[PDB]
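Read the structure below first, then the notes.
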Amino acid sequence: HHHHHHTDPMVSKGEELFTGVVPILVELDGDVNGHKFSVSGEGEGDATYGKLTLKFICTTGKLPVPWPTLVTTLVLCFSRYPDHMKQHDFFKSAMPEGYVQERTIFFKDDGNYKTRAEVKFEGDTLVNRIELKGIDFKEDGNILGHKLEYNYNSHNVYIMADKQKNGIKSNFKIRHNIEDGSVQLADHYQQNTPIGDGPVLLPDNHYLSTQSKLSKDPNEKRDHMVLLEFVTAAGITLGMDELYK
């Protein structure tokens, strides 16, 4: 089930790079309130199903923030774009030279993450190399105090063209569950730009529908996170709905 047939050769180029199962490497260097930490992640992506399987390890000891706060930072090129939406897949069109992904994540009544990542192919491996700076976090807040539950919700995040930067932008709110029944809001602002000077596909407005399951490896003694995630593009339906009257 590797065969694909799209009339746009630019779509074909991106679909070819993502056929089958693609190995993934994630590298994060982070700093929060004077504490430096690093994370390494490995696994694979199957864009045909929008399916991601990744295991992350804190390579500096105990992670000083909760694992769920890093899920969005730690490869949207593995989203499943339906056939009628493949012309709007900016993420694959930027490959293999790749794209920069930058975010500010505002934790309400707490600090902010500023992140900058380069997502690109090194040979057959899709690599996500991240720098993270955590600014102005409360020592006893929900983040530095490790008060967030080890779970994750499903989201719909809206993607818009950023014409000025030849890329895309998005903002969306994530809510992290707290033990006492409250939630910690993480307001994400995001922009992506291509690394190379080659052409990219700039999308019409649409959204990505996400779902994620976090778990633990029972044989892993290091601080770690196992992530199973599915991402599907949606939100463009005029011509299609016509076909069914």
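Numbers run from 1 along the shown chain.
Note: Cβ is positioned from N, Cα and C throughout, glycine not excepted.
According to Swiss-Prot:
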- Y152 to C (Swiss-Prot position 145): In mut1.9; shifts fluorescence lifetime from 3.03 to 2.74 ns (MUTAGEN)
- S154 to P (Swiss-Prot position 147): Increases fluorescence at warmer temperatures such as 37 degrees Celsius (MUTAGEN)
- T210 to H, W or F (Swiss-Prot position 203): Results in significantly red-shifted excitation and emission maxima (MUTAGEN)
- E229 to G (Swiss-Prot position 222): Suppresses the 399 nm excitation peak, leaving only the longer wavelength peak at 475 nm (MUTAGEN)
Legend entry - Tertiary neighbours of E229 (mutagenesis position) (same chain, Cβ under 8 Å, six or more apart): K51, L52, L54, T210, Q211, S212, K213
Legend entry - Same chain, 6+ residues apart, C-beta under 8 Å of the C-beta of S154 (mutagenesis position), given in sequence order: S209, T210, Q211, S212
Legend entry - Candidates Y152, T210: member of the mutagenesis positions with the richest Cβ shell (10 Å): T210
Inset, instruction - May I ask you to report the DSSP-based helix, strand or coil state of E229 (mutagenesis position)? - result: strand
Inset, instruction - With H, G and I counted as helix, E and B as strand and the rest as coil, say where DSSP puts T210 (mutagenesis position). - result: strand
